[PDB]
Amino acid sequence: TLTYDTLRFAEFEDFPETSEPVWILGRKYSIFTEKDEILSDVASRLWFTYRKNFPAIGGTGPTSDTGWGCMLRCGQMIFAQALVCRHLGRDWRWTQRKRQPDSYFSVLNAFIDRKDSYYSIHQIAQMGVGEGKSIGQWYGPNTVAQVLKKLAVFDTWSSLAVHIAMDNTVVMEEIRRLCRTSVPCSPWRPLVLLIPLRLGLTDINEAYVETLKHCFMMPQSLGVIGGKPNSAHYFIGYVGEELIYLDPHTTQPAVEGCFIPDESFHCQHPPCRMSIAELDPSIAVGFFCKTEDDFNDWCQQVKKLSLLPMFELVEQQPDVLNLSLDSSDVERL
């Protein structure tokens, strides 16, 4: 039950001192003159790993998700980043020896391993059953995304709108129908947009690489979740031909007013890097648009990227994930 803690014995390497820009969730950095800021941004992200000794799920279920909940943990991380942007702002940073806002602890609390937290492993796992997934079963990006949408309905504090765009299409009228609370003279529910995709049979077609990089360069970028079963990762950026990510494969003891010892929820080891060409095909890309202007800006950026494609943007109108098979893929398949 501790052969799944792969992060414990992984190879860690410091960031290469090169001229290649370092992108972390819509923010561009230079490793030469902004190394501290880069490390601060990565460490600031809410990190969620396997946990142990938390209340049994459903009273008789697991007390640890080691070996099965890594995609659930990545789902928690990408959704937490959205809540951080929604309640704290993209410019917020976590620092030891500093008093964090009360909202920070409220966000963190929503991911604590107890059934009364909105996005706890308990609620995610239990909600997954309704999706046809038994507790203890590993999920794919699409499934965890569908679960988060249903869980967010109860979170009236955040009052988020979660849209999962299938068929590789983002219908703008659907987004407005989901987010508009009233006729514009908050009138807009902060939007968490998740787009499940499959960029290849065994690997991602190289033609998608450039599009994928651009997904981390938008002010609304929440990153990407994906990976093979029990090898899920939360990708938060890239540098050169590598993706930067947070890994949940380490089991930590569950953490028991406002204050919460939060050291274990911040990744302080050298940020994990992986070759883009080694990324599993099944992923879910996310974007956060707090206001309608943010959404409009996002659409404008998707227009360019498309013109100068993983998904299409249309104004109006089975849920399918389209796999673009090249001549070779058609043969190997």
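Just so it is clear, chain A uses Swiss-Prot numbers, and the residues here are 5-189, 217-287, 291-342, 347-355, 362-377, in order.
Method reported for this entry: X-ray crystallography, 1.9 Å.
The backbone N, Cα and C atoms fix where each Cβ goes, and this holds for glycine too.
Residues or ranges marked as active site, nucleophile in Swiss-Prot (evidence: experimental evidence): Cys74. Residue density at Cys74 (mutagenesis position): 27 other Cβ atoms are found within 10 A of its Cβ, drawing on all protein chains shown.
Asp278 (mutagenesis position): 23 other CB atoms within 10 A of its CB, across all protein chains. According to Swiss-Prot, the active site annotation covers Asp278 (among others), on the basis of experimental evidence.
Secondary structure at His280 (active site), as computed by DSSP, is coil. According to Swiss-Prot, the active site annotation covers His280 (among others).
DSSP classifies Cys74 (mutagenesis position) as helix under the three-state reduction. According to Swiss-Prot, the mutagenesis experiment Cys74 to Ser carries the following note: Complete loss of protease activity.
What Swiss-Prot says about the mutagenesis result for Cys89 to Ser is this: Does not affect formation of disulfide bonds. Reduced to three states, the DSSP call for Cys89 (mutagenesis position) is helix. Counting only same-chain residues at least 6 apart in sequence, those with a Cβ under 8 Å from the Cβ of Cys89 (mutagenesis position) are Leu253, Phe322, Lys324.
What Swiss-Prot notes for the published mutagenesis of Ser121 to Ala is this: Decreased phosphorylation by AKT2; when associated with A-262. Under the DSSP three-state reduction, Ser121 (mutagenesis position) is assigned to coil, being neither helix nor strand. Of all Cβ atoms in the protein chains displayed, 16 besides its own lie within 10 Å of the Cβ of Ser121 (mutagenesis position).
Listed in Swiss-Prot as a mutagenesis experiment, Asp278 to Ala is described as follows: Complete loss of protease activity.
Here the residue is the original one, while Swiss-Prot reports the published mutagenesis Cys301 to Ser with the comment Does not affect S-nitrosylation. Does not affect formation of disulfide bonds. Taking a C-beta cut-off of under 8 Å and a sequence gap of six or more, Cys301 (mutagenesis position) has these contacts in its own chain: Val46, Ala47, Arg49, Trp51, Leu277.
Classification of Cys301 (mutagenesis position) by DSSP places it in coil, neither helical nor stranded.
For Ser121 (mutagenesis position) paired with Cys74 (mutagenesis position), the C-alpha to C-alpha distance reads 18 Å.
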